[PDB]
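J.: Handing you this structure, nothing more for now.
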6 protein chains.
Amino acid sequence: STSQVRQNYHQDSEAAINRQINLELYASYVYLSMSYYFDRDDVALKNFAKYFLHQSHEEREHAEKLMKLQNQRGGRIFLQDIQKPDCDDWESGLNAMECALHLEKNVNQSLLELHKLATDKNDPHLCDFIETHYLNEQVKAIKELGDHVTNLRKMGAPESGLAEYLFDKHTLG
Amino acid sequence: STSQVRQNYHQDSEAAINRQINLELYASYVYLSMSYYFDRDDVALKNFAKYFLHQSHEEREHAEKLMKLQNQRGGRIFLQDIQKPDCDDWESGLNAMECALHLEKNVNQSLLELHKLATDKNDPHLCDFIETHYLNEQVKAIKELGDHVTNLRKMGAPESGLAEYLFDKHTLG
Amino acid sequence: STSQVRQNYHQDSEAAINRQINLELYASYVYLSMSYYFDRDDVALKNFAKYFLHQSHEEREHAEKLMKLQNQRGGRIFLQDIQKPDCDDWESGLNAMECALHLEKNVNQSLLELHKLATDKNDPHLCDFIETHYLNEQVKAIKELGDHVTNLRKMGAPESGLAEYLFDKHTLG
Amino acid sequence: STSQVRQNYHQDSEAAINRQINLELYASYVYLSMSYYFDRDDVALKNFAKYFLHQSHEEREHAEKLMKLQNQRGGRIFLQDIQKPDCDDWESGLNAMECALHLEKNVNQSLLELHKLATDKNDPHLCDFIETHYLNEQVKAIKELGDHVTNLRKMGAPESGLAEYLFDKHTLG
Amino acid sequence: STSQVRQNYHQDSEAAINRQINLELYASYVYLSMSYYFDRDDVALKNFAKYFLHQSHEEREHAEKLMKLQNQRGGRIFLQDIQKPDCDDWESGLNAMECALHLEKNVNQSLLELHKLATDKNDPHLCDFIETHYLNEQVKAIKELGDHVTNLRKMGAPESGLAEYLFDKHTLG
Amino acid sequence: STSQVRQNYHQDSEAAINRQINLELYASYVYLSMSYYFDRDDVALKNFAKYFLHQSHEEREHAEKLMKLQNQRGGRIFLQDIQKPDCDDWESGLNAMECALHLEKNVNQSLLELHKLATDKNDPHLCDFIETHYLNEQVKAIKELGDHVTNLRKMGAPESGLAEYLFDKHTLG
Ligand code: NA
Ligand code: NA
Ligand code: NA
Ligand code: NA
Ligand code: NA
Ligand code: NA
């Protein structure tokens, strides 16, 4: 049953990777939902839509890299259902950016737990993988989303509809 | 509540589109699963892996086009959970191609039902959308998968391991 | 006696680096041996020969990078005899790939021990060096060799002489 | 008061980053001082001057990267006075290179303490940042300065004025 | 003790140049502080950040040119501590621009005093240096900052958060 | 047991080739050792290091050409341990060049014995191989090393540290 390639790869690490795959796929689905909210005729913020669609595709790439890792290490991928997002209607550009920030911080927390597990199981390859490919990407994403939230709030969103319009044009365009 | 853009778009059509979105996303997940099966060190068929990953990405594009349609017509997207695929281990190149063929025929059946609904609701735009973007793509996919299954069977798959190897190289490479 | 550059570099780490240098040079010699086995007129698998010669040269580069590290840190290189490989005749493409896989896993185990030592001696530079330059390279090598072994076995090697021929052409060519 | 972006970032880490910023800015000032010493009409070693000015600019870049990190993590930058360098007159090319080596080793020691703190506070992002951007740069700098000191000493500096002249031309030019 | 190059260069002029070096380095530090304030996640004005960072680098260049002058004339550079800026938190784009304007006027006043000293000591080279390299640069800087302050005030800064956003985009971008 | 290709290839010749392979690999290891001696922070002669590393790689190529010959003729390669070099510390550029000259003359003597054996066994192909690929290369190498030794001695090495520095720059650079 043990893979010919497997070396220094704990069952707990393998399980945590499978959980992370699901979380990344979930995040991709959330961003997809947000994207198409902004594409609605009654919302009509094209650059918000583009921004979130890009994020969706990036999360899918992150999931696929974890799947690749699992196989590289001789673990076995077990997929689970991808839960639907928490909202159908994301309310506003500001509300979506705030929800994105919350999601990114949740993903980051999971990655930090995975890193801790890798370190505890003396799996330096896995720890390095997470550091190299995931942790700075998350810090950057969180900082960007925080910047966006700050700007939208300062401009008068979400009650000032001119604010979201201009942010869409000048920041996200 | 009715969208400013909505015209000649039945509630039943809107609901059927939402179901089709889920089915396309499901198909994408199935193909993703198959892809990474072929990437396993104990399977190691890189061009099978590439083939299925391409299919996964294509299905996601199909889902996104339906989401775009929903918004174009003034319907509202309601996402559902994406169910996990039926298998974790796809057994062989031949078995995966057979499962893909079955999936594609199921997707095609759903599209034919959607077309019938559009025609019944006198929605020519929707009927044309399905014909133009979906039905020939499905016929082509089904024909290709059938061709692949035929070739693999004729070559001696899945018991002849040389067969899958050579198919991977010469057909899928 | 202490180098002007030396800082946070334990004697145990210095000794472990010297051992690793020898192991890399040994691995280079093994791969060289395998290469020229495949060049024999009674074996005659040119792409196996090329594959192993490339690996030989890569291992030598790995050894030289460790020598560079030793000097960068102010340690002192002490070379030892390079032991001859365990075989003169490597039997088959499959047997050589299996022996390579075993060797790579042994090298990886040594690197993981070196990383553990670096972490225990609070030498983050050394730990990072190993992670950055060695550990993912080893995981990739192990995965590749496992893939090769799987394919050769599935094709009917080493009793099916057509298998090795075709693998040589299509995978290694 | 807590930043919206802040996650897994200890107050002690934030404080240590602020100290490191000051130390990098200090090092920049030292190198600036050395540069302009070599530009004196009674010293007149242009390539020594260029070498140290480059180092000055590099240290400033290092400080700015730490400031960027502080903000990325949601810490708050607190600047302090930049102390004047220990010397106004650096005596000789050899003496300056020796002083530079001492400075670089002091900076490295501070970075190693920061890495230890990050590891103790289970802050893998910060630890990785230091490893990736700072620790190998310091090892390289220390090795280069040691090489320069060795060459100058071997050539007969600082009593052989021809030595510094020729080193300036052939090594630093 | 007197430099071989020294001619018509008064001790008072030499001392004033040393003071000016410190003031330029101080101004560089102020602008650096302002830059990174605008990079905060709770401020998030990237083009303000860029503007001030550019100014920081320009002030450092100004300091280095004075150091070059000192050596050209046979004076001796004596560096002093670089005092920390007066604020850690610069409040707003408008407040920072106002603080910059005040700083630039203070630097200009010091340069005008230096010019007066040069003229009083019959040092035409020094007077010309200041006129050529410093005085028009200061007048231009002051005019630019005044223009920026006027525009920000007219737009409704700092209470109108849309004002700073749009200024950042359209003037500073 | 006799190779299908073997013709006019004496067992004594086959054995001598195996010995020569080992000697070339030994020489490669010696040069590698010397290279990294010059890379030490307390030696710091980069062009000496480069020179010897080049020689190391050339000797490995020479060994591989002999391995190719062995297989071309239907002999069988038998590898032996590669002995460690006689020194860990090579003392000086001059001492290393003198040791290299001694090594090259020893290698040449072995090649001349191999040529004599080939001629005695009426093996013109082998004799021609040695003449064409080895003997002029050795004469050239010996002449070059002798030239280097002469120049270093004339310049005042190894007691004049300026000599080795300048030789490193002007001859080896
Ligand atoms: Na992600
Ligand atoms: Na589809
Ligand atoms: Na290696
Ligand atoms: Na630095
Ligand atoms: Na200035
Ligand atoms: Na040779």
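The residues of chain C that appear here are 5-177 by Swiss-Prot count, in order.
Just so you know, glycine gets a Cβ as well, placed from its N, Cα and C.
Here the residue is the original one, while Swiss-Prot reports the published mutagenesis C:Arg23 to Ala with the comment Abrogates interaction with NCOA4. Fails to localize to punctate lysosomal structures. Quoted from Swiss-Prot for the published mutagenesis C:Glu28 to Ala: Reduces iron binding and oxidation rate; when associated with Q-87. What Swiss-Prot records for C:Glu28, C:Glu63, C:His66 is Fe cation 1 binding site, and it gives experimental evidence as the kind of evidence. For C:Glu63, C:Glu108, C:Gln142, the entry in Swiss-Prot reads Fe cation 2 binding site, with the evidence type sequence analysis. Quoted from Swiss-Prot, the note attached to the mutagenesis of C:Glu108 to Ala states: No effect on iron binding but the oxidation rate is severely reduced; when associated with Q-87.
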J.: Write out the long-range same-chain contacts of C:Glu28 (mutagenesis position), meaning residues 6 or more apart in sequence whose Cβ is under 8 Å from its Cβ.
T.: C:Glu63, C:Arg64, C:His66, C:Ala67, C:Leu70, C:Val111
J.: Any idea what DSSP makes of C:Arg23 (mutagenesis position), helix, strand or coil?
T.: helix
J.: Which is it, of C:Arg23, C:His66: the one of these recorded positions whose Cβ has the most other Cβ atoms within 10 Å?
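T.: Of the recorded positions C:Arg23, C:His66, the most buried by Cβ count within 10 Å is C:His66.
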J.: Checking proximity to ligand 3 here: which recorded positions out of C:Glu28, C:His66, C:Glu108 have their Cβ closer than 6 Å to it?
T.: C:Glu28, C:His66
J.: Please report the distance from the Cα of C:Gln142 (Fe cation 2 binding site) to the Cα of C:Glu108 (mutagenesis position), rounded to the nearest angstrom.
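T.: A Cα-Cα distance of 7 Å.
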J.: How big is the gap, in Å, between the Cα of C:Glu108 (mutagenesis position) and that of C:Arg23 (mutagenesis position), rounded to a whole number?
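T.: One finds 16 Å between the Cα atoms of these residues.
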J.: In the same chain, outside C:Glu28, C:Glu63, C:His66, whose C-beta lies within 8 angstroms of the Cβ mean position for the Fe cation 1 site?
T.: C:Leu27, C:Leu29, C:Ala31, C:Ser32, C:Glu62, C:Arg64, C:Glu65, C:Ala67, C:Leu70, C:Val111
J.: Measure the Cβ-based neighbour count of C:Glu108 (mutagenesis position), defined as the other Cβ atoms within 10 Å of its Cβ.
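T.: 25, counting other Cβ atoms within 10 Å of C:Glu108 (mutagenesis position).
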